[PDB]
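Single-structure report; data block below.
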Amino acid sequence: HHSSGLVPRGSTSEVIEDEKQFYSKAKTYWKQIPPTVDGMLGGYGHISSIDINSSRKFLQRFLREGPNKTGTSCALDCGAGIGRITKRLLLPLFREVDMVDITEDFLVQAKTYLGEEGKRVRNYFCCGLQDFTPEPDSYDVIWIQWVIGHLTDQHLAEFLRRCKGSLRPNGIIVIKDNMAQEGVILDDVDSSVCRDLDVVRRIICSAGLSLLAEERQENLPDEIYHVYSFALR
Amino acid sequence: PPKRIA
């Protein structure tokens with residue numbers, strides 16, 4: 001397996017006019033956001049617990065049931081920010097956690113935010129996912145939440161292929177993100193895209209990942225995009 | 001983040 005995740009090019013978010021600017025505008029945006037839960041959730045800090053509760057139920061099925069249970073030794077939090085998910089979802093379930101995020105200021109704050117259980121965070125990687133290669137055979141769970149909209153379609157596919165090579169036996173990748181009502185929608189404030197369900201499933205499956213589970217998040221505020229979770233390997 | 005339907 002090519003360790004770079006290379007695949008042939010398929011479809012494109014033609015809503016992304018200039019790829020270099022799509023990435024540089026997002027990096028600039030996050031560099032000035034406050035390193036707080038409110039900053040991570042764009043004013044939706046009030047749904048953080050609801051989000052984490054659903055994620056926990058979703059993941060526990062893979063850790064607790066079946067003949068080929070997913071292990072609990074190590075997880076990778078992709079686009080981790082200050083560690084909201086690492087603190088409340090991953091550290092309680094996995095012995096060690098690695099974090100990767102493009103924003104230096106958030107990795108620095110994460111040391112404070114995570115408190116004492118943060119001593120179980122092994123590595124704080126500062127990298128864009130489009131440039132990041134997780135170590136082979138290292139993670140039981142790779143968690144990718146509210147960040148796939150920051151990658152081009154091609155870089156998303158290649159990143160997931162690199163992730164596949166990083167999973168331990170029985171490991172899974174989880175994507176949890178906003179889904180557009182139709183097509184692909186660019187947010188020019190934070191420089192990210194929202195894609196519809198069919199588009200996302202096609203990116204995953206056409207990248208050669210196997211979709212294991214798919215679940216819509218319930219009980220969210222009426223006014224926001226639907227949020228879905230996918231398990232893949 | 002989660003966000004408002006534009």
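We count from 1, first residue shown onward.
Just so you know, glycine gets a Cβ as well, placed from its N, Cα and C.
Sequence-distant contacts of A:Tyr29 (mutagenesis position), defined by Cβ-Cβ distance under 8 angstroms and a gap of at least six in the same chain, are A:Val189, A:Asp190, A:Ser191. Mapped onto three states, the DSSP output places A:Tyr29 (mutagenesis position) in helix. For the mutagenesis experiment A:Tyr29 to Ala (Swiss-Prot position 19), the note given by Swiss-Prot reads: Reduced methyltransferase activity with CENPA.
The Cβ of A:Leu129 (S-adenosyl-L-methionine binding site) lies under 8 Å from the Cβ of A:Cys78, A:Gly79, A:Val100, A:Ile102, A:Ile144, A:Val147, A:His150, A:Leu151, A:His155, A:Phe159, each on the same chain and at least six residues away in sequence. DSSP classifies A:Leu129 (S-adenosyl-L-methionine binding site) as helix under the three-state reduction. For A:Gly79, A:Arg84, A:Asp101, A:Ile102, A:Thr103, A:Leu129, A:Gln130, A:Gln145, the entry in Swiss-Prot reads S-adenosyl-L-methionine binding site.
For the mutagenesis experiment A:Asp177 to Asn or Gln (Swiss-Prot position 167), the note given by Swiss-Prot reads: Abolishes methyltransferase activity with CENPA. The number of other CB atoms found within 10 A of the CB of A:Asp177 (mutagenesis position), across every protein chain shown, is 22.
Annotation note: A:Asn178 (mutagenesis position) sits in a strand segment as assigned by DSSP. Other Cβ atoms within 10 Å of the Cβ of A:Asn178 (mutagenesis position) number 23 in total over all chains. Quoting Swiss-Prot on the mutagenesis of A:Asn178 to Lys (Swiss-Prot position 168): Loss of methyltransferase activity.
Experimental mutagenesis is annotated in Swiss-Prot for A:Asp187 to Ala (Swiss-Prot position 177), with the remark: Induces a slight decrease in methyltransferase activity. Following the DSSP three-state reduction, the secondary structure of A:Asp187 (mutagenesis position) is strand.
Under the heading of mutagenesis, Swiss-Prot lists A:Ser192 to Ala (Swiss-Prot position 182) and annotates it as follows: Induces a slight decrease in methyltransferase activity. Spatially close to A:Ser192 (mutagenesis position) yet at least six residues away along the chain are A:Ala26, A:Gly149, A:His150, A:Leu186, judged by Cβ distances under 8 angstroms.
DSSP gives A:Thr103 (S-adenosyl-L-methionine binding site) a coil state; it is part of no helix or strand. Contact with chain B, taken as any Cβ pair under 8 Å, is found for the recorded positions A:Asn178 out of A:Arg84, A:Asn178, A:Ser192. Recorded residues A:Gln130 (S-adenosyl-L-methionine binding site) and A:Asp177 (mutagenesis position) have their alpha carbons 17 Å apart, per Cα-Cα distance.
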